[PDB]
Amino acid sequence: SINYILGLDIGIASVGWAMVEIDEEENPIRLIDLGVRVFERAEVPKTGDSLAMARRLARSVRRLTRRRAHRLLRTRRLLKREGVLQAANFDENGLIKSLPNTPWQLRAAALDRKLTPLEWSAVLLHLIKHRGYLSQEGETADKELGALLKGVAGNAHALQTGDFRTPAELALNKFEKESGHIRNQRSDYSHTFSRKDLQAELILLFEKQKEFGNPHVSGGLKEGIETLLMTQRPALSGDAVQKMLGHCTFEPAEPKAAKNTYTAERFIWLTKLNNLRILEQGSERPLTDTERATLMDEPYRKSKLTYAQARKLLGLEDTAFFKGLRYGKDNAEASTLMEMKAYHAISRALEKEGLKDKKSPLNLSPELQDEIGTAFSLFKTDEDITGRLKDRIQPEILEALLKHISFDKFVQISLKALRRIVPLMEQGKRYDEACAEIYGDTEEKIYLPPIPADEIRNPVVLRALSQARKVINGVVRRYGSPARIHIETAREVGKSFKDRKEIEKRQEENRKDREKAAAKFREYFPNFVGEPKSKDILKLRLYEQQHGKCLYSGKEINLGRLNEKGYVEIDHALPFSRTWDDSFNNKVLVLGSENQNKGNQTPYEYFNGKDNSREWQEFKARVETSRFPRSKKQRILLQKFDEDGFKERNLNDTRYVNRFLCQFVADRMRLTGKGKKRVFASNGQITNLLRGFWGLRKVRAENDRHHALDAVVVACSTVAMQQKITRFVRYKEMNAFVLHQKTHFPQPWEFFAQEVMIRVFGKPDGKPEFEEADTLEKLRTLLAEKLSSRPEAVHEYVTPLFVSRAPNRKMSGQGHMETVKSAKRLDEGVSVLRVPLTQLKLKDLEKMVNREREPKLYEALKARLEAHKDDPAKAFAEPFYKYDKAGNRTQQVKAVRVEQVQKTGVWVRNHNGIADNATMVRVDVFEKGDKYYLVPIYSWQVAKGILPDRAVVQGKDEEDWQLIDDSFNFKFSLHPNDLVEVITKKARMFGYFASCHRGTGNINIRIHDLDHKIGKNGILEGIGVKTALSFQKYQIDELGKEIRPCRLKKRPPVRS
Amino acid sequence: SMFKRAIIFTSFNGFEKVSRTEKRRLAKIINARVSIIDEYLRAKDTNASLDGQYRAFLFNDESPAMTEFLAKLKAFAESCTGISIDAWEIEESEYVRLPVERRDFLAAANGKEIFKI
């Protein structure tokens, strides 16, 4: 039973944790346990797609093909029921025998001639199979669907205007004569037809065949066939889409709804307006009631209320700048600040159709606007919306609205709750005050409950928080409930894939910008001790940025005497002791002589700033005429800030993830905290500062282990430690004497740096060449030798760090590769694939099936390919034909058959095709005669239920493998990311199984911490286990403990 | 050891058309020297920043980089028949001792002329 703080460091693919045993006085004294837990981040890695997307797309494809086949089956059953095929025109399975293959021609000729049961059946089945596109009205808004719609609408207009009478006749004549094909190809939506046109054609065909005397034009048949051609299931209902999103959380009975809503838009507007404060050079202030009243109605009156436009309305007078606005960017005040999208969308729809006098206020009630928003956000068809708003608004207005309007995107509050909030908020009263006044807002247990997927709407964040939960629960099980939990989450957690990519881009931009700056520093100071740190480049940059003038005095400063120690200091304008702010906005370059009488005062409070002393006016003029950004100049001259509030905002991180985590862990965990918040979300900047100043230099390490290092720092950041640091900084700004030399910046305890380094990396810092203390003996002896002074540096919990990789024992997944190949010539190791000429490369054509039998074609294609430098899409961009012996042109070519290698595969499409293996889900390991045999198990084998017979052999093509029988002893099954041990002749290999090559029977294992010095990027490749001495599989928990060999009894099956 | 600021003033001669490509060349020349320390003399492509502007670049005249830069500037000036560059040179001691109101002008006045073109 120990009193300890648990420090967590959360990122998109790692959680590092540390345990610190503290005094009752909350001072950190003992480092107990640390670990790292790494997983794969919850997105498709290269593109940022979600893992669910790949599965959902396949699901919708499954449903589409299934429903089409079912509809066609019902059509055939209806044909039999209505006499049309009379009996046993069908085959052993429900398909019609001797069905004609000319349905386009028969459809076109059905208008002029009585058809036949076979031809009539073919026509109706063809109409059912190809029933064209359905509108689902105002559809012009989406990249392609626009293109398909362009083709559809073009062909519909051409059908009705140019006299061709039906889709069949127009399609036949135009497509055959002008293109040589009817059905679309490769992506083209040129010949697509709308369902309306095909329904008209079906009606006309029934009329004509009644005219010509077709025994089967029964009312039953017409009813059935029309219903089959027109019916499809309803899209998601209002209540169903509402069931998808949570209850309001304010009024459980009512749902959260409708961004495009007068009430919702007004909530957004009032939140912005109430939170909008203007900073004028000097200090901050919020809008007076008259200013808010002035701006309140302008978003409705104008199209958008631009920031500069708002400056016009208030006569704001430059030297008055908006806060929450990047003013360095040029013409920044063209930003929107507010746009009522819904109000103006409704207004533009009415304006554009003749029901609204433009720039006359929309007279519709707030209730009606809310209703329109909810209706248009909940239904995706004209009919449904038509009913909903047919209840409450006049017909012409609704028809106009159904045109031009597309709505989406809900906002997590019930219109009843927002209705109560926005009258309360209009009065004034920031959001939380009104919310508490209307409905003011705790069941503790030992173990953190699962992360609520509702509050965390993000897959990456959900997986990161879930693995943090697993880490927490394991730590608590092993050591009991923690006193406090400190949290430090990466900047990248909770950011769009676009956002993270752009952040990486600018990080590299800053890398090269700083390298250029460093080169400039080297040129200016050629003789310099080693390489320039960050503060040195900042010194030079501030020197040039300040006009070569010390900002506190205006006395010129000698360049080249910059690194003459103590000549120039980087002063914090606002004192660190009172603000805990060391931004790049709070750093000025001053002389050592002048920066000794400032004390712990702000620049405003030191140049008096209250009587406008001419020293203060000189200083303010100096800072305003420097090449400082606006933000920096604002901060330097703050005058009237909230000391404690400002240092608090600079001390912790208030992001969405961190606030949610602090409230969640505080609510539902044991956590024997003293009582004030018991959960702390450390600001990243201050944590990096503490790392640097506590001797934790940012190492040059591949290890995921560094994640634990940070976790230690955040765990030592306690209120007592913070106040001790503040006191030290205070006594340091007033020139301490309480001696001078031995006044190390307060550390959690002595030799903290060295012990933490040994504990995390198993090496004394600065010796990456040294060998690691792999074992308890090695580590404890190293700690007792290089930290003989420290009594508690060794104890019963000090074990080497072993990073824990979340396992993946999933038995499911892609059964085979996506393209299906011809399997006829599979006795020979080959398969055939139709390769277009646009994709045709020389190494494809060299294996054409008809390379021997089409020598003219072979030579023509080969020569053509030689030209244009083997560029497939370029070479065959102009139509390619075949030629007879007499030189005549005969017939085009679109694609040729190409041979491919195929030694293994999966049977697909009614055993009429072969596809490549996808990904192995398991490897069964057998021992026979001190040699190891790997049987690979793929997912299609799991589906079919066939526990494989044969184990790999290096070079034999798949057929000739070692058949496994009861003479072999089976040891274990390997899933991806299981811990394995390969004791071999060369060395001893330990690590997480990653891949098992099937052409070699070797396996790759990731080193647990992915140290780049080992293998290539931490992966041992091509380890041969056939002739290993030992080959065993181990188990490991979240924390990296309990590492034991596991012995399986029986080989497990593939299905249950 | 001793830091020299090269004050260069870019003017338009009026004689000939501006030749936007020449503006790009001059922008590249000036921007070669700019880094985040003295990014405030970023070379734009419009006349407003290229015509009639003083820019003071800091060099270390115990390094042969100043001379190459000024030679490139002179070569461009000879090329452009319609853009004129004037170069000066001042010790950074006297430059920083000037009053920051029109320092580039005053330093040009107080500096040994280098090349007029």
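Residue numbers in this text run from 1 along the chain shown.
Determined via X-ray crystallography, 3.5 Å.
Note that Cβ sites are derived from N, Cα and C of the backbone, with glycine treated the same way.
The annotation active site, for RuvC-like nuclease domain is assigned in Swiss-Prot to A:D9 on the grounds of sequence analysis. A:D9 (mutagenesis position) carries a strand DSSP state (E or B).
The active site, proton acceptor for HNH nuclease domain annotation in Swiss-Prot covers A:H572. Within 10 Å of the C-beta of A:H572 (mutagenesis position) there are 21 other C-beta atoms, taking all protein chains into account.
As annotated by Swiss-Prot, Mg(2+) 1 binding site applies to A:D9, A:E488, A:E492, with the evidence given as sequence analysis. Cβ neighbours within 10 Å of A:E488 (Mg(2+) 1 binding site), excluding its own Cβ and spanning all shown chains: 26.
Positions annotated as domain 'HNH Cas9-type' by Swiss-Prot, on the basis of sequence analysis: A:496-651.
Residues near A:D9 (mutagenesis position) in space but far in sequence (CB under 8 A, at least 6 apart, same chain), listed by position: A:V15, A:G16, A:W17, A:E488, A:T489, A:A490, A:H707, A:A708, A:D710, A:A711, A:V714. Annotation of the published mutagenesis A:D9 to A (Swiss-Prot position 16) in Swiss-Prot: Does not restore CRISPR interference during plasmid transformation to deletion mutant; the original residue is retained in the structure shown.
In Swiss-Prot, a published mutagenesis experiment is listed as A:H572 to A (Swiss-Prot position 588), annotated Does not restore CRISPR interference during plasmid transformation to deletion mutant. DSSP classifies A:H572 (mutagenesis position) as strand under the three-state reduction.
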Same chain, |i - j| six or more, Cβ under 8 Å of A:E492 (Mg(2+) 1 binding site); the result in sequence order is A:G11, A:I12, A:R500, A:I503
